[PDB]
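Student: Quick one: the structure is below, questions incoming.
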Amino acid sequence: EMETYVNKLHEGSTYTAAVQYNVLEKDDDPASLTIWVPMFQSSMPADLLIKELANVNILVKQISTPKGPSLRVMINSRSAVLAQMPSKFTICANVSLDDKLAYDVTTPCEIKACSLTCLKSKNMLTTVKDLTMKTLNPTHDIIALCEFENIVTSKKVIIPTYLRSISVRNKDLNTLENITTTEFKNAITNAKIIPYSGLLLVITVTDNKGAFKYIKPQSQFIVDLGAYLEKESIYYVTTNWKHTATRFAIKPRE
């Protein structure tokens, strides 16, 4: 038994699979950690692929690298389609680990939950890094304010995540309508936050005007929240933090 989650944010038969496992070390006093698999494309219907993703075996090994502690992940599978999926990769230990793991010892883990999110094909995904350097002398930073309610404690949590920097004409500041266009505002209001990279904000870019200038129309603009979750348990977060709204701020730089 295992919890499974399928989020279809795209209708294509072909999609980018964004997969995240919550796992428990097979031991007494077990380490708890979350693994996200490098994105890969598939054309197997999501509701079938999740069945295959649920039947893998995971091992991890904590290592030291120039960037700090890292987790080497190995995924065993008898499912033909998972030839499509990376089987060996590394992720940052600080985001992955809740807590409890020895170094350089390959460690089997029990899968508690598997989440599969279907995104657009990779050529239709835009990252924050993609937009860095598009404006050389920005005047403002655009921040998404991701609001959650912890359903156990009823407390509200806001994670402010950086989207991009932009230069705004003086004339445009008086209403901001040419920057925070109708398309932009709706896209933020309707943004989704899914279980990947800890959490991943996904904004559908419906236009390339204003705050969306230089982005490919109809792309999904994907943004990491994992850097803000290093001191949390990701499994606790994806189980207990309910995404209640997404707001934005267009902050002057200085």
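First residue shown is number 1, and so on along the chain.
Per the header: X-ray crystallography, 1.6 Å.
The backbone N, Cα and C atoms fix where each Cβ goes, and this holds for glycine too.
Okay, these came from Swiss-Prot:
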type	residues	note
MUTAGEN	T204 to A (Swiss-Prot position 205)	Loss of higher-order oligomer assembly
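Tell me about the surroundings of these features in the structure.
Tutor: Over all protein chains present, the Cβ of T204 (mutagenesis position) has 18 other Cβ atoms lying within 10 Å. The secondary structure of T204 (mutagenesis position), as reduced to three states from DSSP, is extended strand.
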Student: Hey, how far do the C-alpha atoms of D99 and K100 sit from each other in angstrom, given the 2-residue hole?
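Tutor: Cα to Cα across the gap: 6 Å.
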